[PDB]
Amino acid sequence: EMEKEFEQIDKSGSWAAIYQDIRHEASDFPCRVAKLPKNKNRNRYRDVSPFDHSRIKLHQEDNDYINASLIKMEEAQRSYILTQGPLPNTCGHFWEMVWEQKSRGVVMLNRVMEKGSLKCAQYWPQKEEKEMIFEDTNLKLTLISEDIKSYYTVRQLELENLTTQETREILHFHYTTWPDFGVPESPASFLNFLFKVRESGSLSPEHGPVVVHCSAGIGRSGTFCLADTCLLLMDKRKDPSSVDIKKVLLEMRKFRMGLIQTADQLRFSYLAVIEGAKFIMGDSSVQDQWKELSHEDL
């Protein structure tokens, strides 16, 4: 039981050691493309790069590089694209990726400004009448509507390929109260948010991989994906005890480095999955409970 391990780790206060063990056992693959001189201004952080084997390639001849990784969870049967918060010069690239990968949703777990510093470019329109056009990738983005909650906002966007004039509806799920290098306010608010994303169909197999990002695309983004995958695995077998969170995390780290940046984010991941297990195992009412406990209204 993940709960037994949780109490065992909690009692001995060994989260730091457990987390460090994961870092030590984590995969290490080359990131040659990310490190090419020409891509220097396409990376937000020097120490966070996508592995060559799992990087998302832009469908363009000039330069197909973008700091984004495809996390393909074979057993769980779900894929996620984790990427860094778009830079002022990579916003066109970001939307090009969303278009080419056929993503239906974008999950943003950070705020544009955190700790008094800019962690992400304003890559989506904030006002309906002020659409955005990315000339480099020939894409147009328009805000259609938004639903603001106390700690998260859901926006309906229309992305248009100006070359073919084809358009697609993209859902933007913005978690606005998750501290950089921190954890959500409670498993409830986090789970409420995850299921909001799930209910939208953005994580569904009929669509391309959901795009998930924070500032570097590994900490909060990793926590989000780890929790989701663990719950999906548990759901497929209806066997909570069969899910090994640490092994799932190590599996995800074969696709992108540093997923889950702190021992506390790891601990939170356990909490989210344990609590989420109640819903998965048949207690549908718990979903309404999370919504209430999250106080999303206002």
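Chain A residue numbers are taken from Swiss-Prot; in order, the displayed residues are 2-299.
The backbone N, Cα and C atoms fix where each Cβ goes, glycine too.
So that you can see what the record holds, here are the features copied from Swiss-Prot:
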- 3-277: domain 'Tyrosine-protein phosphatase' (DOMAIN)
- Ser50 to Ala or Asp: No phosphorylation (MUTAGEN)
- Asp181 to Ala: Substrate-trapping mutant (MUTAGEN)
- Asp181, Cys215, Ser216, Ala217, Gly218, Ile219, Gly220, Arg221, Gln262: substrate binding site (BINDING)
- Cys215 to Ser: Catalytically inactive mutant; abolishes sulfhydration (MUTAGEN)
- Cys215: active site, phosphocysteine intermediate (ACT_SITE)
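Overlay of Swiss-Prot feature records on the structure.
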residue : record                 : Cβ contacts under 8 Å, 6 or more apart
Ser50   : mutagenesis position   : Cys32, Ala35, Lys36, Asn44, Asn68, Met258
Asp181  : mutagenesis position   : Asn111, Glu115, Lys116, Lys120, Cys215, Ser216, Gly220, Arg221
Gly218  : substrate binding site : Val49, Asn68, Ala69, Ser70, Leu83, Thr84, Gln85, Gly86, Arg257
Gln262  : substrate binding site : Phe182, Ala217, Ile219, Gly220, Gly223
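Other than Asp181, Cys215, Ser216, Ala217, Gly218, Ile219, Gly220, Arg221, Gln262, the residues of this chain whose Cβ falls within 8 Å of the Cβ centroid of the substrate site are, in sequence order, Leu110, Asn111, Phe182, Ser222, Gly223.
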